[PDB]
Amino acid sequence: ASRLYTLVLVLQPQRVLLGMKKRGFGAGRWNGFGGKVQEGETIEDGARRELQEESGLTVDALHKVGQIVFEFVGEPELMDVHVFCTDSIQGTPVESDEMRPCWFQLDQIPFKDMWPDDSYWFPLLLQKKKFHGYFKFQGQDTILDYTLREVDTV
Ligand SMILES: CCc1c(NC)nc(N)nc1N1CCCCC1
């Protein structure tokens, strides 16, 4: 089976917001905000909730931009990540226990300190293209298989 997750990228014309994960799963890597969808909330609800929790930020509209399925070898549940983006945010991002936020110019995205799959699908994000992705990981650094396609409906 699969578990739903969310990922929220605040993409502004000349910069993208990322957070350095301070503890837990994926510590020491920059990434968007997000996490597990809870029982009782929509996916979009959970994306807004984790955005608020990890950065203090609220948004008016999130747009569906991607879906990436992850398999980790030896882990039974696939991770079904729904990727959202927004330009217009509400508030100034602040550090949480989980995330230290920072803006990045679009030409200085810290790919070598991000999840490896980001190098593959982030360009599609920056092109405002919608995508389906699949990545199979051995551990947390090695991509063994992957597929990536642009779609019409996420
Ligand atoms: C491990 C799954 C994952 C990943 N795969 C390697 N790549 C990125 N950029 N984000 C991920 N998530 C986003 C949701 C919350 C958990 C971490």
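To match Swiss-Prot, the residue numbers of chain A are left as they are there, and the shown ones run 3-156.
Cβ from N, Cα, C; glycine included.
The feature domain 'Nudix hydrolase' is assigned by Swiss-Prot to 3-132. Counted with DSSP, the domain 'Nudix hydrolase' (3-132) comes out as 25 helix, 55 strand, 50 coil.
There are 21 other CB atoms within 10 A of the CB of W117 (8-oxo-dGMP binding site), with all protein chains counted. The 8-oxo-dGMP binding site annotation in Swiss-Prot covers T8, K23, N33, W117, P118, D119, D120, and the record cites experimental evidence as its basis.
Every protein chain shown contributes to the tally, and the Cβ of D120 (mutagenesis position) ends up with 20 other Cβ atoms within 10 Å. Under the heading O(6)-methyl-dGMP binding site, Swiss-Prot lists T8, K23, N33, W117, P118, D119, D120, citing experimental evidence as support.
Annotated Mg(2+) 1 binding site per Swiss-Prot: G36, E56, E100, in sequence order, evidence recorded as similarity to another entry. For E56 (Mg(2+) 1 binding site), the Cβ neighbour count at a 10 Å cut-off comes to 26, with all displayed protein chains included.
Annotation of the published mutagenesis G42 to I in Swiss-Prot: Reduces activity by 60%; the original residue is retained in the structure shown. The Cβ of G42 (mutagenesis position) has no same-chain neighbour under 8 Å that is 6 or more residues away in sequence.
Among the mutagenesis experiments that Swiss-Prot reports, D120 to A or N is described with the note: Mildly decreased 2-oxo-dATPase activity, nearly abolishes 8-oxo-dGTPase activity.
According to Swiss-Prot, the experimentally introduced change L150 to A is described as follows: Reduces 2-oxo-dATPase and 8-oxo-dGTPase activities and increases thermolability. Just so you know, the Cβ of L150 (mutagenesis position) picks up 16 other Cβ atoms within 10 Å once every protein chain is counted.
Experimental mutagenesis at this site is recorded by Swiss-Prot as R151 to A, annotated: Reduces 2-oxo-dATPase and 8-oxo-dGTPase activities and increases thermolability. Under a cutoff of 8 A between CB atoms, and with a sequence separation of 6+ in the same chain, the neighbours of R151 (mutagenesis position) are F133, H134, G135.
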**Message:** With Cβ-Cβ distance below 8 Å and at least 6 positions apart along the chain, what are the contacts of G36 (Mg(2+) 1 binding site)? List them in sequence order.
**Reply:** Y7, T8, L9, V10, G48, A49, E52, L53, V83
**Complete:** Among recorded positions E56, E100, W117, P118, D119, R151, close to ligand 1 by Cβ (under 6 Å) are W117, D119
**Which of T8, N33, all binding-site residues, has a Cβ with the fewest other Cβ atoms inside 10 Å** = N33
